[PDB]
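**Q** Before we start, here is the structure in question, set down as structure tokens.
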Amino acid sequence: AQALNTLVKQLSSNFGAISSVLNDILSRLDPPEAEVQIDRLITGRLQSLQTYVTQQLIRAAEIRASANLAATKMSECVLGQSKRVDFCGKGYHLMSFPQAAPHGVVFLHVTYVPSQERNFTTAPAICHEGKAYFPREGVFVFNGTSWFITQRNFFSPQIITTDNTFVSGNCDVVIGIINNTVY
Amino acid sequence: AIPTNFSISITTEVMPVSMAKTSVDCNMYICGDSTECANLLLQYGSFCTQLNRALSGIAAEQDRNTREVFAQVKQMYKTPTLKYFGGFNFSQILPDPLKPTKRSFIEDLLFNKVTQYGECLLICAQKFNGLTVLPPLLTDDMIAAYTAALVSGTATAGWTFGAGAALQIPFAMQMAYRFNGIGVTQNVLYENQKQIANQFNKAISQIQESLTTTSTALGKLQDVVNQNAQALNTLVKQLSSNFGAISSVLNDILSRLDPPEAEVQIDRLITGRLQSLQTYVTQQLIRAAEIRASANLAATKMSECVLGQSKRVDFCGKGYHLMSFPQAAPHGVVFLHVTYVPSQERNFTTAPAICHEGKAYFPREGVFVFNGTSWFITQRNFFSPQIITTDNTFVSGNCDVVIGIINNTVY
Amino acid sequence: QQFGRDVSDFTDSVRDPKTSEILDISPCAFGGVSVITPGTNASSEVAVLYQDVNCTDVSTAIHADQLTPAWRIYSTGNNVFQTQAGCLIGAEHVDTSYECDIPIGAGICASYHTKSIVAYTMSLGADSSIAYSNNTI
Amino acid sequence: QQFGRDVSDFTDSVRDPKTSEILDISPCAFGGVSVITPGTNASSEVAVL
Ligand SMILES: *[C@@H]1O[C@H](CO)[C@@H](O[C@@H]2O[C@H](CO)[C@@H](O[C@@H]3O[C@H](CO)[C@@H](O)[C@H](O[C@H]4O[C@H](CO)[C@@H](O)[C@H](O)[C@@H]4O)[C@@H]3O)[C@H](O)[C@H]2NC(C)=O)[C@H](O)[C@H]1NC(C)=O
Ligand SMILES: *[C@@H]1O[C@H](CO)[C@@H](O[C@@H]2O[C@H](CO)[C@@H](O[C@@H]3O[C@H](CO)[C@@H](O)[C@H](O)[C@@H]3O)[C@H](O)[C@H]2NC(C)=O)[C@H](O)[C@H]1NC(C)=O
Ligand SMILES: *[C@@H]1O[C@H](CO)[C@@H](O[C@@H]2O[C@H](CO)[C@@H](O[C@@H]3O[C@H](CO)[C@@H](O)[C@H](O)[C@@H]3O)[C@H](O)[C@H]2NC(C)=O)[C@H](O)[C@H]1NC(C)=O
Ligand SMILES: *[C@@H]1O[C@H](CO)[C@@H](O[C@@H]2O[C@H](CO)[C@@H](O)[C@H](O)[C@H]2NC(C)=O)[C@H](O)[C@H]1NC(C)=O
Ligand SMILES: *[C@@H]1O[C@H](CO)[C@@H](O[C@@H]2O[C@H](CO)[C@@H](O)[C@H](O)[C@H]2NC(C)=O)[C@H](O)[C@H]1NC(C)=O
Ligand SMILES: *[C@@H]1O[C@H](CO)[C@@H](O[C@@H]2O[C@H](CO)[C@@H](O)[C@H](O)[C@H]2NC(C)=O)[C@H](O)[C@H]1NC(C)=O
Ligand SMILES: *[C@@H]1O[C@H](CO)[C@@H](O)[C@H](O)[C@H]1NC(C)=O
Ligand SMILES: *[C@@H]1O[C@H](CO)[C@@H](O)[C@H](O)[C@H]1NC(C)=O
Ligand SMILES: *[C@@H]1O[C@H](CO)[C@@H](O)[C@H](O)[C@H]1NC(C)=O
Ligand SMILES: *[C@@H]1O[C@H](CO)[C@@H](O)[C@H](O)[C@H]1NC(C)=O
Ligand SMILES: *[C@@H]1O[C@H](CO)[C@@H](O)[C@H](O)[C@H]1NC(C)=O
Ligand SMILES: *[C@@H]1O[C@H](CO)[C@@H](O)[C@H](O)[C@H]1NC(C)=O
Ligand SMILES: *[C@@H]1O[C@H](CO)[C@@H](O)[C@H](O)[C@H]1NC(C)=O
């Protein structure tokens, strides 16, 4: 809008010519004299006109930044699930609902947010009968009662069995090997 | 060809995210403090209304680019006391509190290889030219504070800091999960945790001596300063253009010549300088659209590369990235790259499946590598002889649907 | 040598034609004006910022009526504080920190607390610490 | 009052100087033309807009 009110308000400028209405330049001045004062009004009205094009032309490429964002952030986020860092909301994105906006779009990203944390004491390795044992996925979790396995988003116990234990290598080499009983 | 022995080194990535915001008063650029210029100026129209809407619209966007890159952090985490994390020497990267700098050892050398218009730096002085360079929103101490809370907090919380609340984790537990990203086992970290840490301690020592000795690795940040210098001086030297007048001096044309000789040549030098002012305003407006690009390569390589770990090839580190280190710098960001570069491969014989019981046996991961002696399963990022068992391989179809099955037994 | 010039091409130093005393010529002070308001629904008071200027000359020229523009009903209230952005005149300096609401520059923001318009240094965020505990998650 | 203006400086409506009726002014017509063609290969008729 304020690009156009730049443009409309430059009609009423005199541009250093005799007047800002052509039926007041042609009226008073005689046609040898008037047509040189019309030329400074035409050139004044063209150089604000071509500048309006260039200000529209740069602000057009400001949107192709944001239109190739929204072409991706719809065709990677609604049409899939985004596995990126704070792309599509903050947290772990699950769905996305795009809406339609005047001269733009509206997204509705739904994220997964972890909560309600609690410490424990950890361990990277178990010494079970001469070997060092390693986690397949998770860490060695000791809540004061027993040693078990959980995942890094939800606290839920897993019995340390050689199903879900990365069995490799000898004991007493790795930093932090804790004498437990793997079942 | 599968490796067994890799390297960790550090690669510097350098980006600018902001340039120097300026502003221009017309009545001392255009008129040069003459009265009749301003009388002639108000007859052109209020065009300096719009020419300080533009250089405010850029100057308000150099605040966002400095703020959208660095101020991703919710909580300013303190610098921890011990800076030695299982052999990982974070001394040169977090700032040393003994200095009166609030800067790390890296950042001090960055300022000393990078190192006309009014400014108020305190001594405030004006110029005859109406060119001012206003100072930014975030001073360099605030910039060196978001840097320090991105390496303090990530040394104690890792990817959780970008995931959610900055949950504690040992940093040796941290790097091992960052081997789990690139398909590389926990035993690659823990067994090798001495010389993993001691290449990385000397890889920082390389970047020290590479930046104490020379420069021009910061060529991008130099050129952001150079394009500031030219566009001001071209705006300076076009003051001295005659533009068809008898001189470029509005007060000689005022005082020395006739009043009919004046207004002819006042009206020349304004229309000359006015559209030389608009060319400057336009070329700042284009140059501030490349910064808005290269401050979004930094607001994604500080989202994706610093908080998470990136699954993107040759993006924030050649090879497989592990961790990223932000730094402050004059007008921009200097990244460091913990990269997984495998090395020293040998030749191995592969084959599609096992022929036992007249049935095909399909692996879940990797290949089947012949030792010269034995068949076993490994992955292609380090040599790892895991033996073919009953659950690391599964079954569908008979033999010889694969071309070149092994007469083997699933053990 | 009669006179001096700067790194630009206007003269800023002169040897005196009468008594040969080597002088400096700095131009007169000038700059932009901002206005910091909290909203007409909020209030009807404002505090103005004068950009890139020394508070010695600005606070002087207000009382001596030397500013173009000049206001009909305005006075400083004796609140002049120098930032690197310029002489913020009309707001109350406060020694605490908060989050930024209306920016000024060089780490200074201003807002509308107990009501009046106040100015302060930014707080970068919540302060915290994380233990580096050798076996804890 | 004798004649009205719009938000620009153009007098978009006047009153009759003789019979005091207030009359709008309308910019009789203008506009662009575009040519909607199937291509000169497949046809030689057009349609203007
Ligand atoms: C805004 O303008 C005001 C005035 O126009 C200005 O305040 C002035 O600051 C200077 C220093 O910046 C002061 O000068 C000092 O005055 C003391 C006491 O009179 C002297 O002892 C000082 O001498 C020391 O410094 C000299 C130069 O650094 C050394 O050569 C010398 O050996 C001494 O170490 C020095 O002369 C001056 O008094 C004030 N004047 C007033 C009226 O306040 C202020 O700095 C300007 N601010 C900005 C941002 O431009
Ligand atoms: C696999 O790669 C690693 C590193 O790329 C190689 O480790 C290097 O081994 C040599 C020994 O051949 C080390 O040299 C020795 O270092 C000790 C340090 O205590 C020093 O006291 C000795 O006098 C000697 O200089 C070298 O330091 C070490 N590299 C690093 C970075 O520490 C390893 O040899 C490679 N393996 C193969 C099979 O190539
Ligand atoms: C972790 O890295 C830091 C580098 O920041 C190591 O600090 C360095 O330690 C050496 C050994 O003391 C210092 O060399 C000595 O410095 C003193 C200080 O004046 C000097 O008198 C001696 O002649 C010698 O040069 C070195 O300067 C120092 N580096 C810095 C920047 O201070 C630190 O030792 C590393 N950690 C471990 C456990 O090694
Ligand atoms: C620590 O976790 C274990 C599970 O891994 C919890 O153990 C169970 O607790 C329930 C309720 O007390 C008992 O009925 C079960 O018999 C326990 N199972 C085992 C194997 O011990 C334990 O309660 C947790 N610790 C605390 C303090 O809640
Ligand atoms: C966990 O078990 C290992 C088993 O190897 C322990 O290592 C033994 O340590 C004792 C003294 O600490 C020695 O007398 C034994 O000879 C070691 N075992 C072997 C097989 O040599 C280890 O000490 C245990 N952890 C802790 C904390 O005691
Ligand atoms: C892996 O195999 C390649 C080719 O199969 C080997 O490269 C050849 O090495 C011989 C010397 O032993 C040369 O004469 C050939 O010209 C090489 N050929 C090519 C294409 O490079 C390579 O040396 C082997 N490497 C290992 C570690 O086994
Ligand atoms: C976790 O431990 C830290 C220090 O070890 C302590 O400050 C914090 O209160 C603990 N939180 C919980 C939920 O146990
Ligand atoms: C593989 O071959 C090497 C040397 O040929 C030998 O030392 C090693 O024991 C073999 N491993 C297996 C699992 O056959
Ligand atoms: C494997 O055994 C089958 C069945 O005897 C035979 O057809 C095939 O040729 C053998 N593979 C090789 C490489 O000889
Ligand atoms: C002024 O602000 C209050 C704040 O709640 C709001 O309720 C009220 O609607 C606002 N006034 C108008 C006219 O909207
Ligand atoms: C961390 O644990 C390892 C092994 O338990 C030990 O060598 C090291 O000294 C410990 N560091 C601290 C700071 O407690
Ligand atoms: C002029 O006179 C006619 C009748 O002769 C009348 O209808 C009209 O209103 C008059 N207009 C003015 C402007 O007096
Ligand atoms: C021209 O039109 C004919 C059919 O009308 C079509 O087969 C041909 O490909 C067209 N060629 C071009 C250059 O348009």
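Numbering of chain C is taken from Swiss-Prot, so the residues present carry the numbers 549-662, 672-694, in order.
Note that Cβ sites are derived from N, Cα and C of the backbone, with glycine treated the same way.
According to Swiss-Prot:
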- C:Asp605 to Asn: In strain: Isolate Shanghai QXC1 (VARIANT)
- C:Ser607 to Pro: In strain: Isolate SZ3 (VARIANT)
- C:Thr608 to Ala: In strain: Isolate Shanghai QXC1 (VARIANT)
- C:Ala609 to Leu: In strain: Isolate GD03 (VARIANT)
- C:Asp613 to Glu: In strain: Isolate GD03 (VARIANT)
**Q** Say we define neighbours as other CB atoms within 10 Å of the CB. Which of the variant positions C:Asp605, C:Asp613 has the fewest?
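**A** Minimum Cβ neighbour count within 10 Å, taken over the variant positions C:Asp605, C:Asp613, occurs at C:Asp613.
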**Q** Does anything in the same chain, at least 6 positions from C:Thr608 (variant position), have a Cβ under 8 Å from its Cβ, and if so what?
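**A** Long-range Cβ contacts: C:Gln614.
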**Q** Pick from C:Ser607, C:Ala609: which of these variant positions has the biggest number of other Cβ atoms within 10 Å of its Cβ?
**A** C:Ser607
**Q** What does DSSP say about C:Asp613 (variant position): helix, strand or coil?
**A** coil
**Q** Provide the three-state secondary structure of C:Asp605 (variant position) computed with DSSP.
**A** helix
